[PDB]
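This report concerns only the one structure given below.
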Amino acid sequence: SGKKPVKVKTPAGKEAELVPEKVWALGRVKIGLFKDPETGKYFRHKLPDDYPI
DNA sequence: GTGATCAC
DNA sequence: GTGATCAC
């Protein structure tokens, strides 16, 4: 089932509400792996500090 | 330079 | 084998 959506900036520079595929703690910083739906390309982006890991 | 992850 | 993600 999907992860909680999160507002990210895409590598194109638009804000999108996207569902990460995978999330983890990068040391203290929470990181998600996202796919830009329009372009199909993967990118990583910081998650909120309270985001469920 | 570290810490984890995986599409490339 | 590693770029790229952040705050420290």
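The numbering of chain A matches Swiss-Prot: 3-28, 32-33, 36-60, in order.
Cβ atoms are placed via backbone N, Cα and C, with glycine included.
Here is what Swiss-Prot says about this protein:
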- A:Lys24 to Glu: Slightly reduces the melting temperature of the protein. Slightly reduces affinity for calf thymus DNA and poly(dA-dT) oligonucleotides. Increases affinity for poly(dG-dC) oligonucleotide. Slightly reduces thermostability of protein-DNA complexes at low salt concentrations (MUTAGEN)
- A:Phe41 to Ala: Results in a significant protein misfolding, reduced thermostability, reduced ability to mediate DNA compaction and bridging. No effect on DNA binding and constraining DNA into negative supercoils (MUTAGEN)
- A:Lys42 to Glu: Slightly reduces the melting temperature of the protein. Slightly reduces affinity for calf thymus DNA and poly(dA-dT) oligonucleotides. No significant effect on affinity for poly(dG-dC) oligonucleotide. Reduces thermostability of protein-DNA complexes at low salt concentrations (MUTAGEN)
- A:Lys48 to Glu: Slightly reduces the melting temperature of the protein. Slightly reduces affinity for calf thymus DNA and poly(dA-dT) oligonucleotides. No significant effect on affinity for poly(dG-dC) oligonucleotide. Reduces thermostability of protein-DNA complexes at low salt concentrations (MUTAGEN)
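Features per Swiss-Prot, on structure.
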| residue | record | DSSP (3 states) |
| --- | --- | --- |
| A:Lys24 | mutagenesis position | strand |
| A:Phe41 | mutagenesis position | strand |
| A:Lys48 | mutagenesis position | coil |
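Look at the Cβ of each of the mutagenesis positions A:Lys24, A:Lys42, A:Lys48 and count the other Cβ atoms within 10 Å; the largest number goes with A:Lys42. Each residue contributes its Cα atom, and for A:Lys42 (mutagenesis position) and A:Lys48 (mutagenesis position) those atoms are 5 Å apart. Cβ contacts within 10 Å of A:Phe41 (mutagenesis position), excluding its own Cβ and spanning all protein chains shown: 24. Across the fold, the C-alpha of A:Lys48 (mutagenesis position) and the C-alpha of A:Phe41 (mutagenesis position) stand 8 Å from each other.
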